[PDB]
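Peer 1: Below is the structure I would like to discuss, written out as structure tokens.
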Amino acid sequence: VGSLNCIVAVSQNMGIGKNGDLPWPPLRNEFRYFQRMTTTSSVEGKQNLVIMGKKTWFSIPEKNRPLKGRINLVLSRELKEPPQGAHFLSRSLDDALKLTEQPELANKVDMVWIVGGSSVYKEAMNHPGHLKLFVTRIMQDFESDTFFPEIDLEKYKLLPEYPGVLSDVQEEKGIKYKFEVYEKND
Ligand SMILES: NC(=O)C1=CN([C@@H]2O[C@H](COP(=O)(O)OP(=O)(O)OC[C@H]3O[C@@H](n4cnc5c(N)ncnc54)[C@H](OP(=O)(O)O)[C@@H]3O)[C@@H](O)[C@H]2O)C=CC1
Ligand SMILES: CN(c1ccc(OC(F)(F)F)cc1)c1ccc2nc(N)nc(N)c2n1
């Protein structure tokens, strides 16, 4: 394993989802950023693993599942096999992270990316160890029914810079947004 990361886009009121989709209209360059960050692996011959909950998997349009060029793992205690198109299934986050140590993954996985939803983020964010959060701040309030867990700034430090992460305010479809990276080591 090459490390543990969360990536999310969040409104000003901490919203991430509404009725099975994002709260805001599609931001193409935000999606392009998500796909680049999650897919890009520096270790030759390895790929990244994306871990997501069951509702997040079904929120991706079927033509775009699995997320291409990544190993897709879904968390569910109800499902008996990965949902159709997905690669692995785990009943907990610890199980998923143990799975990466097993022979079928131990030499394949470079970065692990938690791509949502809320319960997955909350647990990962309180997981010991070095962890980065890649947060897109959507700089407006949007009505939401799913929210990002609190970021404890006593442990997570906002970085001044990060390679491959544009620093400046961005705007698509009249909506301003900014890419941030946070890091903890505990
Ligand atoms: N803005 C963004 O960056 C993102 C937005 N989204 C949006 O967020 C919403 C989906 O989020 P949310 O409702 O939080 O759903 P999740 O994706 O977290 O799905 C929840 C289901 O996942 C399973 N689950 C979650 N955590 C675990 C776990 N730790 N161990 C075992 N199973 C687990 C359970 O399945 P079971 O009941 O089968 O046990 C649970 O019912 C959607 O609206 C989606 O569009 C999603 C990701 C990112
Ligand atoms: C929910 N999800 C998602 C939804 C739909 C998709 O279909 C596709 F790929 F566009 F075809 C792909 C990814 C997203 C979408 C944008 C996201 N942004 C950031 N910064 N962080 C996340 N975790 C996130 N996750």
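What you see of chain A is 2-187, where the numbers are those given in Swiss-Prot.
Header lists the method as X-ray crystallography, 1.5 Å.
Using N, Cα and C of the backbone, Cβ positions are placed for all residues, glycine too.
So Swiss-Prot says this about it:
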- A10, 16-22, 55-57, 77-79, 117-124: NADP(+) binding site (BINDING)
- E31, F32, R33, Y34, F35, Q36, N65, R71: substrate binding site (BINDING)
- 4-185: domain 'DHFR' (DOMAIN)
- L23 to F, W or Y: Decreases affinity for NADP and dihydrofolate over 10-fold (MUTAGEN)
- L23 to R: Strongly decreased affinity for methotrexate. Decreases catalytic rate constant 200-fold. Decreases affinity for NADP and dihydrofolate over 10-fold (MUTAGEN)
- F32 to R: Reduces catalytic rate 5-fold. Reduces affinity for dihydrofolate 9-fold; when associated with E-36 (MUTAGEN)
- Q36 to S: Increases affinity for dihydrofolate about 2-fold. No effect on affinity for NADPH (MUTAGEN)
- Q36 to E: Reduces catalytic rate 2-fold. Reduces affinity for dihydrofolate 9-fold; when associated with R-32 (MUTAGEN)
- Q36 to K: Increases affinity for dihydrofolate about 3-fold. Reduces affinity for NADPH about 3-fold (MUTAGEN)
- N65 to F: Increases affinity for dihydrofolate about 3-fold. No effect on affinity for NADPH (MUTAGEN)
- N65 to S: Increases affinity for dihydrofolate about 15-fold. No effect on affinity for NADPH (MUTAGEN)
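For each feature listed, report its degree of burial, its nearest neighbours and the pertinent distances within the displayed model.
Peer 2: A10 (NADP(+) binding site) falls within a strand segment according to DSSP.
DSSP classifies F32 (mutagenesis position) as helix under the three-state reduction. Around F32 (mutagenesis position), there are no C-beta neighbours below 8 angstroms that are at least 6 residues distant in the chain.
Counting every protein chain shown, the number of other Cβ atoms lying within 10 Å of the Cβ of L23 (mutagenesis position) is 21.
Secondary structure from DSSP puts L23 (mutagenesis position) in coil.
Within the same chain, the residues at least 6 positions away from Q36 (mutagenesis position) whose Cβ sits under 8 Å from its Cβ are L68, listed in sequence order.
Counting only residues at least six positions away in the same chain, no Cβ atom sits under 8 Å from the Cβ of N65 (mutagenesis position).
In three-state terms derived from DSSP, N65 (mutagenesis position) belongs to a helical segment.
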Peer 1: Filter the recorded positions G18, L23, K56, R71 down to those with CB closer than 6 A to an atom of ligand 1; keep them in sequence order.
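Peer 2: If the test is a Cβ under 6 Å from any atom of ligand 1, the answer is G18, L23, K56.
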Peer 1: Which recorded positions from the set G21, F35, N65, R78, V121 have a C-beta atom lying less than 6 Å away from ligand 2?
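Peer 2: Among the recorded positions listed, those whose Cβ sits under 6 Å from ligand 2 are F35, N65.
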Peer 1: Using C-alpha atoms only, work out the spacing between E31 (substrate binding site) and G118 (NADP(+) binding site) and round it to an integer in Å.
Peer 2: 17
